[PDB]
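Structure, as structure tokens:
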Amino acid sequence: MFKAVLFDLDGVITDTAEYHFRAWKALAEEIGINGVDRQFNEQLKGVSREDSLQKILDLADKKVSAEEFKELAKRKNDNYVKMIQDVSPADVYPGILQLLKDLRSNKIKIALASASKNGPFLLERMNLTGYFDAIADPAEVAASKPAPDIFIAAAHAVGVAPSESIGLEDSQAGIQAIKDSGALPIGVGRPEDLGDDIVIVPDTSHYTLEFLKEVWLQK
Ligand code: ALF
Ligand SMILES: [Mg+2]
């Protein structure tokens, strides 16, 4: 049986994406750039903060110094951090708390394998800290998803090899990272985004211990 489950955070445990969207809206409003709506936000999907900022400046063909650029990125992050103070246990996705409990009671290791710089904070706000054996620090990995570094770090932190683990992800790039770590991926979302060579569930309520066992055995 698998010995560990390696969890991505956004789109698996909870959604941060709305707070991000709203942080950018506020920044855009503050600096007087029209066009930062939900539709435009699609183009900020898994895009870095600096690249996202660039797309926003591009809406008004605005040019800035390196220092102004840096300051604007900082302000968006300040907004974001402010907005996430109200994350609560009610923002835990469906199925996830029960999975954590079942994994822990079956002595299966639990690790966070997220690029969120606010991982420990958000887990604490959702009252989930006690279930985690480890959080792989994204500041300490050389390369982000689709590189496997973060999943490898996560597995190692709980005393296992990636090959003894399941990885849970909502992004193609994350799925690819899990593959390359040697862990077994189970995606959540649709095959359009994720690929169709891996097991995928439609939402997180399908992530149960029973289902993960099913998948592990058939592999
Ligand atoms: F929290 Al993620 F890819 F969604 F690191
Ligand atoms: Mg994700």
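If you're wondering, the header gives X-ray crystallography, 2.0 Å.
Using N, Cα and C of the backbone, Cβ positions are placed for all residues, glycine too.
Listed in Swiss-Prot:
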ACT_SITE  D8  active site, nucleophile
BINDING   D8, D10, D170  Mg(2+) binding site
ACT_SITE  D10  active site, proton donor/acceptor
BINDING   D10, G46, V47, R49, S116, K117, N118  beta-D-glucose 6-phosphate binding site
MUTAGEN   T16 to P  500-fold reduction in the rate constant for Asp-8 phosphorylation by beta-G1,6bisP. 6,700-fold reduction in the apparent rate constant for cycling of the phosphorylated enzyme to convert beta-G1P to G6P. 13-fold increase in the estimated rate constant for phosphoryl transfer from the phospho-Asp8 to water
MUTAGEN   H20 to A  Impairs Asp-8 phosphorylation by beta-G1,6bisP and phosphoryl transfer from the phospho-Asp8 to the substrate beta-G1P
MUTAGEN   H20 to N  300-fold reduction in the conversion of beta-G1P to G6P in the presence of beta-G1,6bisP
MUTAGEN   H20 to Q  8-fold reduction in the conversion of beta-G1P to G6P in the presence of beta-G1,6bisP
MUTAGEN   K45 to A  20'000-fold decrease in catalytic efficiency
MUTAGEN   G46 to V  10'000-fold decrease in catalytic efficiency
MUTAGEN   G46 to P  100'000-fold decrease in catalytic efficiency
MUTAGEN   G46 to A  1'000'000-fold decrease in catalytic efficiency
MUTAGEN   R49 to K  1'000'000-fold decrease in catalytic efficiency
MUTAGEN   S52 to A  Wild-type activity
MUTAGEN   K76 to A  100-fold reduction in the conversion of beta-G1P to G6P in the presence of beta-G1,6bisP
MUTAGEN   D170 to A  Impaired, but active with an increase in the affinity for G1P
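If you check the recorded positions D8, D10, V47, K117 against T16 (mutagenesis position), the ones with a Cα inside 10 Å of its Cα are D10.
Checking each of the recorded positions (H20, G46, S52, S116, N118, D170) against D8 (active site, nucleophile), the C-alpha distance stays within 10 Å for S116, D170.
The recorded positions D8, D10, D170 differ in how many other CB atoms lie within 10 Å of their CB, and the one with the most is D8. Compute the center of the Cβ atoms of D8, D10, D170, which mark the site for Mg(2+); besides them, the chain residues with Cβ within 8 Å of that center are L9, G11, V12, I13, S114, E169, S171, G174, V188. In sequence order, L9, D10, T16, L122, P138 make up the list of same-chain residues 6 or more apart from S116 (beta-D-glucose 6-phosphate binding site) whose Cβ falls under 8 Å from its Cβ. Between the CA atoms of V47 (beta-D-glucose 6-phosphate binding site) and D170 (mutagenesis position) there is a gap of 15 Å, rounded to the nearest whole number.
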